[PDB]
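**Q** First the structure, which I've put down as structure tokens, then a few questions once you've had a look.
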Amino acid sequence: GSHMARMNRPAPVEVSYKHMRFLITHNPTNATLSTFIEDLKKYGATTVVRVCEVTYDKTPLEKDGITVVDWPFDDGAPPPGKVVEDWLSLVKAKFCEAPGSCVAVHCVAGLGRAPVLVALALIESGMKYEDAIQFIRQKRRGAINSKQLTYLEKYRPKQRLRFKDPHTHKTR
């Protein structure tokens, strides 16, 4: 009312290494749009990856004027890892073009898809499989079973697999 508060909204989380940083926040609410653009943008301005059901795509982006990727889960939601490859390119371009910028992501405090996306984005900084698994491990991420570890494993190159011997034989 005057000086009393209620409800407990998920707390934000910022993941940063070296120079760049990341922001983990909850999707826009219907009671305070402006307050969100200010805080979300307050930390900084860069691409944003929110993987949740779309309710207000224009309100938050148009108010903060920030670039964001809309990843929804419906009857026609692309399940293949290729989707990740899509957000990877988006962040990859925004990462190389904007060194040490400010990114915003969905609240990983629960279970979702944003957490994997974030790690994969920071992967561009070198320690791809190492940073993603290490930085994502520290922070609470969705249910990582097969795709995350298998996908990232393939996401990182290995000379051990590209070991070809000069003298060899072929038949089948």
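Here, residue 1 is simply the first one shown, and the rest follow in order.
Per deposition record, solution NMR.
Any Cβ shown, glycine's included, is placed from N, Cα and C.
Got these off Swiss-Prot a minute ago, pasting:
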DOMAIN    11-164  domain 'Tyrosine-protein phosphatase'
MUTAGEN   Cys52 to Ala (Swiss-Prot position 49)  No effect on enzymatic activity
MUTAGEN   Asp74 to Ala (Swiss-Prot position 71)  No effect on enzymatic activity
MUTAGEN   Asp75 to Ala (Swiss-Prot position 72)  Abolishes enzymatic activity
ACT_SITE  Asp75  active site, proton donor
MUTAGEN   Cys107 to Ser (Swiss-Prot position 104)  Reduces migration-promoting activity
MUTAGEN   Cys107 to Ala or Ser (Swiss-Prot position 104)  95% loss of enzymatic activity
ACT_SITE  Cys107  active site, phosphocysteine intermediate
BINDING   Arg113  substrate binding site
MUTAGEN   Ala114 to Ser (Swiss-Prot position 111)  Enhances catalytic activity
**Q** Which of these recorded positions is closest to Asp75 (mutagenesis position) if you go by CA atoms: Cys52, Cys107, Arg113?
**A** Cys52
**Q** To see if you understand the setup: which same-chain residues, six or more apart in sequence, place their Cβ under 8 Å from that of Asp74 (mutagenesis position)?
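**A** Spatial neighbours, sequence-distant, of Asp74 (mutagenesis position): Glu53.
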**Q** Check the mutagenesis positions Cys52, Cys107, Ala114 for other C-beta atoms within 10 angstroms of each C-beta and report the one with the most.
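**A** The largest 10 Å Cβ neighbour count belongs to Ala114.
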**Q** Provide, as an integer number of angstrom, the distance between the C-alpha atoms of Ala114 (mutagenesis position) and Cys52 (mutagenesis position).
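**A** For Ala114 (mutagenesis position) versus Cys52 (mutagenesis position), the Cα atoms are 8 Å apart.
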**Q** Identify, in sequence order, the residues in the chain of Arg113 (substrate binding site) that are 6 or more apart from it along the sequence and have a CB within less than 8 Å of its CB; answer 'none' if there are none.
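**A** Correct list: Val51, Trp71, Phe73, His106, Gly142.
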